[PDB]
Amino acid sequence: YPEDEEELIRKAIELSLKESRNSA
Amino acid sequence: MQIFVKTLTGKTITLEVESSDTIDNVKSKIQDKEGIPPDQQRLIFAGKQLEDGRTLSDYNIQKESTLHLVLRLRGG
């Protein structure tokens, strides 16, 4: 997909969510 | 208050910012230190991109939290 920027943004989104699992 | 900025490449950096101070202020400091335009750089946290016009208090960001860096791709 010609949207490396968008995928990158969500990629980081998921990574962060994993860490903040305990609502923090 | 202090928070670590993590670059997509892989680099965390200490960054002190008042809770009351909005994101715009944070970007300003980041620009002076790292040397990157606020609009270009985009922070992500809690599955939500930080807006350049909202106080940290509302976000309720944890102390010394890591923020994901994301540079907007050039239109060209």
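So for chain A, numbering is Swiss-Prot's, and the shown residues are 255-278, in order.
Structure determined by solution NMR.
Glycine is treated like the rest: Cβ placed from N, Cα and C.
If you look up Swiss-Prot, you'll see A:258-277 marked as domain 'UIM 1'.
While the structure shown retains the original residue, Swiss-Prot records the mutagenesis experiment A:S270 to D with this note: Strongly reduces the ubiquitin-binding activity. Cβ neighbours of A:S270 (mutagenesis position) (same chain, under 8 Å, six or more residues apart in sequence): none.
Helix, strand and coil counts under DSSP for the domain 'UIM 1' (A:258-277) come to 19 helix, 0 strand, 1 coil.
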